[PDB]
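What follows is a set of notes on a single structure, which appears directly below.
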Number of protein chains: 2
Amino acid sequence: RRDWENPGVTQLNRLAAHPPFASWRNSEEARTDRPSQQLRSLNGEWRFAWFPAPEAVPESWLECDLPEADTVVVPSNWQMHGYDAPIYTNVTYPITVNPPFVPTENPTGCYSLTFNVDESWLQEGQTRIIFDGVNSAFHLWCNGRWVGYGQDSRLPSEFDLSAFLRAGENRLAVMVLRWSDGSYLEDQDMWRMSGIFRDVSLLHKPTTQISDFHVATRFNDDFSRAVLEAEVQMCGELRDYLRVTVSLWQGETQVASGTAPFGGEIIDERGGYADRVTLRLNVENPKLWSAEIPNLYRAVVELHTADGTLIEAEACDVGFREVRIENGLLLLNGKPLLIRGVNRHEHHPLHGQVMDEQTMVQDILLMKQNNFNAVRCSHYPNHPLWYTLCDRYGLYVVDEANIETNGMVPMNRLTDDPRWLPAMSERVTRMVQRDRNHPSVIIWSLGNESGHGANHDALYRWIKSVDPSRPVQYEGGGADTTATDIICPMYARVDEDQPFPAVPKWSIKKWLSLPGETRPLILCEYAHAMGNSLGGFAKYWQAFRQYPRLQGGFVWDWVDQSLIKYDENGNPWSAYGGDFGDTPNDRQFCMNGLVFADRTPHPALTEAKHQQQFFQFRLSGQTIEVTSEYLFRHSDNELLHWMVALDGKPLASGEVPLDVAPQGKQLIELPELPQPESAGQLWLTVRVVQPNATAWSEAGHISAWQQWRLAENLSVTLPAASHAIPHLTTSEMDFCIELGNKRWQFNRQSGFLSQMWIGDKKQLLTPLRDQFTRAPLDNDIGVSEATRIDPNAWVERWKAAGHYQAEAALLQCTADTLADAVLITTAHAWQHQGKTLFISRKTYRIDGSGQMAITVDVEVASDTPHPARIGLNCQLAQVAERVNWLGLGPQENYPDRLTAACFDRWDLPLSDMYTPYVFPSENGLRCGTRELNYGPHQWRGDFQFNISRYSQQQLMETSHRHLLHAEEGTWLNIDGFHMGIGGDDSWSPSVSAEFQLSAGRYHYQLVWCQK
Amino acid sequence: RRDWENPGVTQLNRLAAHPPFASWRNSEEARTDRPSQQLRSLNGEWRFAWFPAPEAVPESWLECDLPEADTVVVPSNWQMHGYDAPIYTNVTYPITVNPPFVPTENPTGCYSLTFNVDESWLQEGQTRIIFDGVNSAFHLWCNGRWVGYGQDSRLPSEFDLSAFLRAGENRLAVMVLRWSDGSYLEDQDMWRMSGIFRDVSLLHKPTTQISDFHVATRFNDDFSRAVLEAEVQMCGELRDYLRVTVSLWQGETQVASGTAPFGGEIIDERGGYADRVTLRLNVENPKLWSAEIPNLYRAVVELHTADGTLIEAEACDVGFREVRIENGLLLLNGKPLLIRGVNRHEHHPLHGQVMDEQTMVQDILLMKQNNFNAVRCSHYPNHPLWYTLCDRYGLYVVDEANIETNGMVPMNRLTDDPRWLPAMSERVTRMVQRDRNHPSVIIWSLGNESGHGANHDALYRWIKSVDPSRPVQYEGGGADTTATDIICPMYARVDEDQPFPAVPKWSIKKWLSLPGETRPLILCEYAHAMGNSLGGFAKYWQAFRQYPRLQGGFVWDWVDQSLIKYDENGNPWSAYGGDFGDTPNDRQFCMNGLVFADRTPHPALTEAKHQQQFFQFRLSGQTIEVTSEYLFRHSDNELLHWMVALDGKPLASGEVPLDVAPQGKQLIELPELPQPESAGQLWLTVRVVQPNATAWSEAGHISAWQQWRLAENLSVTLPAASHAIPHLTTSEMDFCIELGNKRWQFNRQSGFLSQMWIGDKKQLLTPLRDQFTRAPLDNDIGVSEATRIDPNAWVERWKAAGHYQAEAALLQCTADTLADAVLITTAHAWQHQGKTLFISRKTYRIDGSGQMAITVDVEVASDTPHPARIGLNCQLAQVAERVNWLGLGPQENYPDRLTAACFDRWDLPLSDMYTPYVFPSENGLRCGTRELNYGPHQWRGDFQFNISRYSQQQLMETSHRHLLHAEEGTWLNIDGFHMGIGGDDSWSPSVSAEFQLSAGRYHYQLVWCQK
Ligand SMILES: [Mg+2]
Ligand SMILES: [Mg+2]
Ligand SMILES: [Mg+2]
Ligand SMILES: [Mg+2]
Ligand SMILES: [Mg+2]
Ligand SMILES: [Mg+2]
Ligand SMILES: [Mg+2]
Ligand SMILES: [Mg+2]
Ligand code: NA
Ligand code: NA
Ligand code: NA
Ligand code: NA
Ligand code: NA
Ligand code: NA
Ligand code: NA
Ligand code: NA
């Protein structure tokens, strides 16, 4: 049979799901979480062979190793080993939509392993094999005999091997199919890979054993008392001497215990469960678990005899916390959460979808270090270790079933069909059975982008009945269907409604108060971090803090799914969709992270960190008011540092410890300051520093900051007297001005400053010209494609309007000599096909001091698409090591993404002024700048700028960062104004009106001088 | 594979479920529900062979008929043909409980059929086979090639044979397994049979076809306006030229119509169902459907090209009705129902579980003629014609999923197990998909006696999402769980609580008001009609009428499940559990019907008819107030007949047309009546008669009656003197009295009347003695067995106290001669092992008129269990043809089951005075009798009696009615007092206290005379 083309068969001979087991045979090791000799890993070197279809696998493989197989590491995705290509498709299925069939050319991975077992395992007990993750479906044989089959690439599939085992060498043969009917439920937006990608193990349990256990914690009104209730189930022969004891430990101290024989309460007319027992433990003043203080206890479940012999033990970490929705609010331990969440796929640039402890830890540390307190398992149950880490390090988790049918038309075609209820059910039920005891899991999710089908309603109900301790959410079909306890839209905007038929995305503030609505609202996905993005992030935060029922959301997403490829040289580079010959593909849409694949942050990460701070501040006079947003912990590892600076120059600073209760406030009166009558703006910067290291941060970690302008002293003094006067030399073709060893040349045909010299040294490679466009950001492009243009996209709108192609017609170019200067006046019109898009009017005033003051007045046609920027650009001859500026920084910042940047004097190496987005675009801009220094040059004004060795033209024409080459000299883009970058989504225009350049008339001025 | 030992495989290659199709190619034939040339029946003669296990079937059978096969009729249950035995087990499974496995010895039925297929069916379109019922699982081969597999004995399994058939002769091969994993969900209390027991048919559909259609009817506030909405789905060639036209007809008039192209509304981000269309038809003043007036329209669903070519048409009967629960009440068309329901299994004494039109009709007529308006499909979907019939004749139906796991321990072991969710889902979903357009179905049920599992919660929700038009109910787990919209207990009593742990059965009146409860309460099963039962029926009806939220119930059950067996002589006899060698078995527990297996009524039927009347009456002076309980109809086929009689002698009578609106009242003042001087009691009897025949009844059918005592003239008349005095003659052994041609002999050693002569003919075969016991009723025995006594059962309590074996000890016997009479006085004590149980003191006064007056005063020890009766008995020498009595009748009636009986003078053949319950017991009693005539004898008094050719001893000792033998003479039991019969259930004592003989002292008197 082709069990892989039949949704009614999702497994054969598979054992029931259950929470993590180790079959410890020693209570103290179980207590300590130490290794169990009854649980062995079979990870390591296996033998593998790839085939084009299951029909090509030779029968001989069942009995013996194929000489042509290779030895490979398991776990692994075979594409990562180069056997076939990974495919990056977003919504459209990677296979023909024809349920339940799959391609007859179905890549098949034949894995095998030779192994043996302890003699005692041949003697007695049950030995099972556990495959934590096999993508997408597989058949298993042991010593040539068929064992079973399994589907669901994201949950463990276990089989009893007891009767197949033999003395000596044994051989497993695992036939893995790339595609199966399970693939119709695995349409997540990510690389499409396959293989045995999570752990493989053997677990030796007794025949009379703990087959399942559920831990629940209920509380009194003030959480000062709890009842821990643990239902324990057994398999095997019941005997009157058996007992179960459940003990609760706080570290090495036993705090509570309960023992009882098997036999549950009567539950119906036929009696009760003779094979279960529920123990109830009273716990006084329990230490509560939260992401803020992940307090944990240890529960040890022992199956033993009345007379004291242990048969076996199981165990888990227990977090005492209550999750409930009441009055429209999601409460944890009675307090309303504010979710600083992120969606996180399991992705590694070299290993594909194989997760390792080091990586998970790294991600958790970075998440916490960047003020995240929650994660959504987009969009499947994760590797088991993730939950352990989240329980211990403390992050709220949304555990999500591995069901995504995005590519169907309409999206609920399968989810509304009863024939698919069975396969879907297991993806939900087996997840709960496995994960229900992890305290970090606070919400269950039914899957993602599968429309809204009756199967969802049935499953929603099943979970609510089986585990009332956690709310259930699901975004499909409109985000507020009968299958979700939380309104949980993806990409709904803060103030702006997007009233799509059937499934509108209302402004989140409006959504809450729709007639009859009362649920809390937490975005399952928001702030699409694709390339230069995160524009408008602060808008969300502000709303979340203002509206009780807006309880946060999960950013999309943590890490870019870029894959490493190698060039002819052996040099690695980041690859995206299509880079493997995969087609159709969705190009750079797999890169939406706050961090690059290797975990290096993108600039947007700081913006997120700042907006998600846990301390709020207000300034009044000299009093700084600090407000704690923590719900549970006191600020016991924080100090406030403050500093006052005059235009970058340090004037004063100090420190004061924070001593604020959760939700409390603290007033700090700044000492009396000094009075510098020296002109300039004074600025106050405060930072919260954690003096002590923690399990997730180093000593000195900065967790929050904020700045304010203090007194300003406008300069009223006149600059020193003009020693000299510059000379004008005219030709039909140029206006040349000379001053000392300095010269400026203005082309009279083009009307631009075409050259400048310090001595005989030329300073420009390209003339100084107005610039109205930018190499488009991913948000500017959306889903627009050459092949399939989206005319509504920003980029398309600017192309169609001719912005990229308009030519500067000269309207006027004059020169006047003044008393102590030369004044050049210019006027240009940029037109397109006869339409004048923009008019720039300028004056350049060069005086005896050698400074060139530029004044620019631009007019933009009201009917042309608002332009990406309004500035000047040129290629300087010079290449200098550093960039020093007085403005916002130090990192890249844009108008709608600069709240995290601070105003001060920064100085970085030039390359730091370039942001290496894998898909290149305008980047590295810094706003609010009053002075910029590079080499001998100094520009002053109130502008935005970027500076790098790459032209806007080069960035726009180059699809991968590894292909960029430094140009001669340095490209400087100085803007009077720059359009926001947007990001509410990356497939429709998202830059908010206030960050669009629509004023029609714009003015700016700059002074260019040397030194 | 052993697919039949795997709950994960419930079918292979089976087509989707859908409502009844016929694929008409002419719309008028569809409109008329005439036969379709595209839907053929394959019922008829098939070939069959029985095997002890599937492993015994020879491979040749796939390719050709087995010479040893027999030709048999299909559909059939093979047990009915004698291949193996049917098994009658109630709760305990017929197989070892070891899910999901079955016995390796598993009776296999090999059916085959060679049949014809016309080439035209194969030139185009699709040809499918449909098996309406195969118990319990089967594999299908066509022309030697494997086609597929199916489970669920009670719904249709359809397979596409398009590619397997060829023009001309074709051969099917069906391997039917008696046991499969489906059996774990098929543990209903009925005979365990197997085979192809529902219709087999062949359906041709076009390639582009109607694959499903759902019809809904929504109304305005007063039901004066409706919108019929029909969603239609297609499969096949989707093109712009297709259209759907739905037309609605009332008779030959088209009332509405709509046409539309395919493509439903947008449902989500991926669009809508391009293969679906919803038509909405407005209908003004629709004729509403109810069980009272089953008004129907015909909807024709035409799939056609826009230019006019009908592709195919499907159609259904539509009943405009709304079902909804509001404010705690179940309403139909806005009015609260009162369910006069009955549970009905599909059972035929000769054909087993095979149903036929005639039988169904016969049952529906009798149900209606007996004032039932509702039926519950206990406990599985029914043969398809049942629904058509309830739609047309008018009965409300509870459609029930084929899920019963009663024998599990605890009962929800499988239903709370997610691994059984898929198998259960199919049973619920496919039922709804098939029966959702039938107006008769008003409530869906999740199955029966399967405890309460999370699977039920999930499924409850699925239905509520897919079909909001009908409430969902389910009794398991305590009858008021979260999986039921209706409190639907089985056997909860009216006033008496039964507080079992976990699943108590509260009094129904108390249940409605438990803190927080608001749902309506309708018993899914009540009034267990096993043997002589239905005692207490009236108590239920009084509560139902009194409490709004008590909306009725469904009696258990309609027809006894007895099977015909043939004796040596070839005479048929009714058999029950164990009569086929089947063991273990549950004996007579399969017979619980209001009617015998051949549809002959049991006496309880008339009690149900009466209590379930649709007209209530009150009498005030000579005014009769009639109140209608109809909700929607006027009494347009009814007249009131009234009659007054003096002790059975007709005095006056009349008829008055009834004209009452639904829920209305009518007052009818009767004529000045007879006030006769003559002694006796005047009795008024009124009957409601339907003058015109209907679809379900004959002209003159009586639908209701009631009686009242009017004036009573007590006799004060002295009997004239007798020209005679009886003479006494004594001896040590006897007292003999003679008077004219009459003689009486009283034995002085026994203390009883041992003989009487009329003329010179002996009148007694056994002496006249007190009797305190009865041949126990099924309700007296309950579950007690020799092998496992239930000491709480009435029969056991009487046995243990010695009632059945107590011997009369004579305490006194004297004779005295009076003025004009001889008086004999006796006293006897009945003892057991030293305990005096009862004392009987009597006097017999024989006067000169020849009458013998007997006075009896009994004492019953307060500490002995209340006795079954307090009466006398004797075997008369005479056998006479008729029995004439003045008292309640004419049918058998008991203290707690006599409301239906009317007081009058009745006269029946002797044989009618015996009720042939299959399992013999005390029977034929008539209560409230004032005079009894049999042969030359007349007895007068105020007593209850029975009279037949069978002694109480014989009835108690014989297990089956066909084994009873008429004794010499006639046994007469004349009771002063008789215990109620009970019946609230048949497994615990159920006789209400007011019907138990607990007074301690009892007095009765009779006069025995001639004529
Ligand atoms: Mg499959
Ligand atoms: Mg998606
Ligand atoms: Mg593409
Ligand atoms: Mg099966
Ligand atoms: Mg027509
Ligand atoms: Mg043709
Ligand atoms: Mg049952
Ligand atoms: Mg038995
Ligand atoms: Na909030
Ligand atoms: Na993406
Ligand atoms: Na502190
Ligand atoms: Na680019
Ligand atoms: Na009622
Ligand atoms: Na029964
Ligand atoms: Na009438
Ligand atoms: Na009997």
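Note that chain A is numbered according to Swiss-Prot, with residues 14-1024 shown in order.
For this deposited structure, the header notes the method as X-ray crystallography, 1.8 Å.
Even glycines carry a Cβ here, placed using N, Cα and C.
Take the CB of A:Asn103 (substrate binding site) and look out to 10 A: across all protein chains shown you find 18 other CB atoms. Annotation comment: Swiss-Prot describes A:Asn103, A:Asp202, A:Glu462, A:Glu538, A:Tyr539, A:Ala540, A:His541, A:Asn605, A:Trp1000 as substrate binding site.
DSSP assigns A:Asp202 (mutagenesis position) to coil in the three-state reduction, placing it in neither a helix nor a strand. Quoted from Swiss-Prot, the note attached to the mutagenesis of A:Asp202 to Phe states: Obliterates all binding and catalysis.
Residues or ranges marked as Na(+) binding site by Swiss-Prot: A:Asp202, A:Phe602, A:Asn605. In sequence order, A:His541, A:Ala542, A:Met543, A:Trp569, A:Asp570, A:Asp573, A:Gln574, A:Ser999 constitute the residues six or more apart from A:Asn605 (Na(+) binding site) in its chain with CB-CB distances below 8 Å.
Classification of A:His392 (mutagenesis position) by DSSP places it in coil, neither helical nor stranded. Mutagenesis annotation in Swiss-Prot: A:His392 to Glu, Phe or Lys, described as Essentially inactive unless very rapid purification. Causes very large destabilizations of the transition state; the structure shown retains the original residue.
Under the heading of mutagenesis, Swiss-Prot lists A:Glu462 to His and annotates it as follows: Slowly inactivates galactosidase activity by reducing the binding of magnesium. It increases binding specificity. DSSP gives A:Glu462 (mutagenesis position) a coil state; it is part of no helix or strand.
For A:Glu462, the entry in Swiss-Prot reads active site, proton donor, with the evidence type experimental evidence. The number of other CB atoms found within 10 A of the CB of A:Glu462 (mutagenesis position), across every protein chain shown, is 24.
A 10 Å cutoff on Cβ-Cβ distances gives A:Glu538 (mutagenesis position) a total of 26 other Cβ atoms nearby, all chains included. Annotation note: A:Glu538 (mutagenesis position) sits in a strand segment as assigned by DSSP. Under its mutagenesis entries, Swiss-Prot includes A:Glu538 to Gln with the note: 10000-fold decrease in the beta-galactosidase activity.
The active site, nucleophile annotation in Swiss-Prot covers A:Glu538 and is backed by experimental evidence.
Other C-beta atoms found within 10 angstroms of the C-beta of A:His541 (mutagenesis position) number 23, with every protein chain shown included. According to Swiss-Prot, the mutagenesis experiment A:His541 to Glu, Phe or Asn carries this note: Poorly reactive with galactosyl substrates. Less stable to heat than wild-type.
The secondary structure of A:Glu798 (mutagenesis position), as reduced to three states from DSSP, is coil rather than helix or strand. Long-range Cβ contacts of A:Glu798 (mutagenesis position) within its own chain (separation 6+, distance under 8 Å) are none. Here Swiss-Prot notes a mutagenesis experiment, A:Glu798 to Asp or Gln, with the remark: Small increase of the catalytic efficiency, when the sodium concentration increases.
According to Swiss-Prot, the mutagenesis experiment A:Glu798 to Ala or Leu carries the following note: The catalytic efficiency is not increased, when the sodium concentration increases.
DSSP assigns A:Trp1000 (substrate binding site) to coil, not to a helix or a strand. In space, A:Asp202 is the closest of the recorded positions A:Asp202, A:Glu538, A:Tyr539 to A:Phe602 (Na(+) binding site), judged by Cα positions. Note: the Na(+) site is recorded as A:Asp202, A:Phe602, A:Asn605; in the same chain, A:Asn103, A:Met203, A:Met543, A:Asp570, A:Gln574, A:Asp599, A:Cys603, A:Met604 also have Cβ atoms within 8 Å of that site's Cβ centroid. Between the alpha carbons (Cα) of A:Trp1000 (substrate binding site) and A:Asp202 (mutagenesis position) lies a span of roughly 14 Å. Among the mutagenesis positions A:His392, A:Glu462, A:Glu538, not one has its Cα within 10 Å of the Cα of A:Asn103 (substrate binding site). Look at A:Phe602 (Na(+) binding site): DSSP puts it in a helix. Cα-Cα distance from A:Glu462 (mutagenesis position) to A:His392 (mutagenesis position): 10 Å (rounded to the nearest whole number). For ligand 10, none of the recorded positions lies close by, meaning a CB under 6 A from one of its atoms; the full candidate list was A:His392, A:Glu462, A:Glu538, A:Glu798, A:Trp1000. A:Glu538 (mutagenesis position) sits 11 Å from A:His392 (mutagenesis position), counting Cα to Cα. For A:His392 (mutagenesis position) paired with A:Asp202 (mutagenesis position), the C-alpha to C-alpha distance reads 9 Å.
Neighbour density for A:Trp1000 (substrate binding site): within 10 A of its CB lie 17 other CB atoms from the protein chains shown. Least crowded of the binding-site residues (A:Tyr539, A:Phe602), judged by neighbouring Cβ atoms within 10 Å of its own Cβ: A:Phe602. Taking a Cβ distance under 6 Å to any atom of ligand 8 as the criterion, the recorded positions A:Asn103, A:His392, A:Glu538, A:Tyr539, A:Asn605 reduce to none. Cα-Cα distance from A:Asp202 (mutagenesis position) to A:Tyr539 (substrate binding site): 15 Å (rounded to the nearest whole number). Residue pairs drawn from A:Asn103, A:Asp202, A:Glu462, A:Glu538, A:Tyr539, A:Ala540, A:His541, A:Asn605, A:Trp1000, the listed substrate binders, are separated by up to 18 Å at the Cα level. Within the group of mutagenesis positions (A:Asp202, A:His392), the Cβ with the highest number of other Cβ atoms inside 10 Å belongs to A:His392.
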